[PDB]
Amino acid sequence: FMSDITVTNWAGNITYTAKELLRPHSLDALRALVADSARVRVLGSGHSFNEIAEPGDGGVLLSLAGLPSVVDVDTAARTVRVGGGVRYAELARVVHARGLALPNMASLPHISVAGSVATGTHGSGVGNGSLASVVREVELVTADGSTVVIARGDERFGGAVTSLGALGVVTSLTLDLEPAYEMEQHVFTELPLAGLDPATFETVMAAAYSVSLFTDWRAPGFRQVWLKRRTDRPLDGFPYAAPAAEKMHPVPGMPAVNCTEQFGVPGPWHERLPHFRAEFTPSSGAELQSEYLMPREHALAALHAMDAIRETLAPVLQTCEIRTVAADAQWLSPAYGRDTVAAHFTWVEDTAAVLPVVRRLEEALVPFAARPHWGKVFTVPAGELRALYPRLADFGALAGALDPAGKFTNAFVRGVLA
Ligand SMILES: *Cc1cc2c(cc1C)nc1c(=O)[nH]c(=O)nc-1n2C[C@H](O)[C@H](O)[C@H](O)COP(=O)(O)OP(=O)(O)OC[C@H]1O[C@@H](n2cnc3c(N)ncnc32)[C@H](O)[C@@H]1O
Ligand SMILES: [Cl-]
């Protein structure tokens, strides 16, 4: 019963030093565990790919999986209060049943809400903010066990959602909602990079509510284009690529059964925004991930820099996805303060082969002020990375106020706060 266990992230490339995952079964127990522990980090659903959740030797790794997962919709207010450990699939089910909806979702819905917003998680669409952008309040258990609630409008709130877990344990969050809406997903194949000029790139990325491009970086250009269209908005002809003949997966050869419905068949928002259907429930994945988030005005130059090194990228690549994100108010969001283009890479799970490719990719993106996704694999040096965040000092002051001893600062966060 008392024997050591091995605790990893979802993809299993990160093995934590913790020999047990503590899952307190009450908020009283959680407060006491936090107060009594010298160093703490929280594990959500483990869909990070780096050391962000590692608390160091002797540090406590705790989870909310032992507490009830509550999803409380106020229909008149159009809000939902959720536990930090609740995952997006359940959140979406419950809000949809109340006739309400989120403005966006990530690719796969089986990810914790608190952990998603902690790192900058986003979907696509030129007018759609990050997942954090709909949070209007957070509730934290701080280092001494006490609760601090921070709401939108509080001078601190810009640092309180996407915080890398550095302020305390987020026990609940409240999100804003909109009326439930219908969508259609239309997939296309073969979009050239040649002739993808500023006007055409803008037209393509704005052609639906959320648009992704996918490529293998093998033949020139893009292999797929996914349009996720609201039925309450117009859909113009899309002459730029061929209509897909078959149901598609982002990664060529992987099972398209896993993916949300295509061929433009209408269905609800939460069955169209993700790329992966709720029924698809993988307990791990044999992959790594990286993503770089740049000013949207650099999209073409960045795509052209990556095209020039395509032969270096391709051998370790499962798929690359290009997305857009609206400017974020959160100080540590990779989309902070600027409309954004994102370049995501799902790699083969071969750390030794991937890291040198990541380093070369990062070099290629330096001219475009690329910020890495905090949840994913990156090798940007700490000082260089700190220089990319205008309000980093403000964040550090907030962390110092709420957590003076740095109970929630691990090695990952320490390099951000240095
Ligand atoms: C696995 C995965 C991830 C993923 C994705 C697809 C898959 C298969 N698609 C994404 C996408 O479309 N867009 C996007 O921007 N990200 C996508 N991701 C990445 C993923 O969403 C993030 O890496 C996310 O942060 C993972 O959250 P999760 O909860 O699974 O991961 P974690 O390692 O356990 O924790 C991450 C950080 O959050 C802190 N955390 C977690 N819970 C809390 C609470 N309650 N309070 C304070 N912090 C918390 C962790 O400590 C860690 O720092
Ligand atoms: Cl091309």
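One-based numbering along the chain as shown.
Per the header of the entry, the method used was X-ray crystallography, 1.1 Å.
Cβ coordinates come from backbone N, Cα and C, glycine included.
Quick look at what Swiss-Prot annotates:
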| type | residues | note |
| --- | --- | --- |
| BINDING | 42-48, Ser107, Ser112, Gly115, 119-122, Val170, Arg323, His373 | FAD binding site |
| BINDING | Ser107, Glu321, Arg323, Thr346, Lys376 | D-sorbitol binding site |
| BINDING | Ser107, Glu321, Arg323, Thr346, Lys376 | xylitol binding site |
| DOMAIN | 14-180 | domain 'FAD-binding PCMH-type' |
| MUTAGEN | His47 to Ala (Swiss-Prot position 46) | Does not contain FAD, and shows no oxidase activity |
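Shown on the structure are the features that Swiss-Prot records.
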residue	record	DSSP class
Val42	FAD binding site	strand
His47	mutagenesis position	coil
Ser107	D-sorbitol binding site	coil
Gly115	FAD binding site	helix
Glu321	D-sorbitol binding site	strand
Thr346	D-sorbitol binding site	strand
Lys376	D-sorbitol binding site	coil
Sort out the sequence-distant neighbours of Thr121 (FAD binding site) for me: same chain, 6+ apart, CB within less than 8 Å of its CB, listed by position. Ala106, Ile111, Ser130, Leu131, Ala132, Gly375
All chains considered, the count of other Cβ atoms within 10 Å of the Cβ of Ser48 (FAD binding site) is 25
By the DSSP assignment reduced to helix, strand and coil, which category contains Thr121 (FAD binding site)? coil
With an 8 Å cut-off on Cβ-Cβ distance and a minimum sequence separation of at least 6, pull the same-chain contacts of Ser45 (FAD binding site), or say none. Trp10, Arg87, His110, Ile111, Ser112, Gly115
Among the recorded positions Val42, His47, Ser48, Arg323, which ones place their C-alpha within 10 angstroms of the C-alpha of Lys376 (D-sorbitol binding site)? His47, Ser48
Entries of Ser45, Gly115, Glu321, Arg323 (binding-site residues) sitting next to ligand 1, with Cβ under 6 Å as the cut-off: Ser45, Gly115
Across the listed xylitol-binding residues, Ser107, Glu321, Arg323, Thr346, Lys376, what is the farthest Cα to Cα distance, given in whole Å? 16
C-alpha spacing of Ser48 (FAD binding site) relative to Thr346 (D-sorbitol binding site), in angstrom: 13
Do any residues at least six apart in sequence from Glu321 (D-sorbitol binding site), in the same chain, have a Cβ closer than 8 Å to its Cβ, and if so which, in order? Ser212, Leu213, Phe214, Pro250, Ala342, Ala343, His344, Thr346
Inter-residue C-alpha distance, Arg323 (FAD binding site) and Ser107 (D-sorbitol binding site) (nearest angstrom): 11
Measuring Cα to Cα, how far is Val42 (FAD binding site) from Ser107 (D-sorbitol binding site) in Å? 23
Setting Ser107, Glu321, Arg323, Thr346, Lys376 aside, what same-chain residues sit with their Cβ within 8 Å of the center of the Cβ atoms that define the xylitol site, listed in sequence order? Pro250, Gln289, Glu291, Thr319, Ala342, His344, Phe345
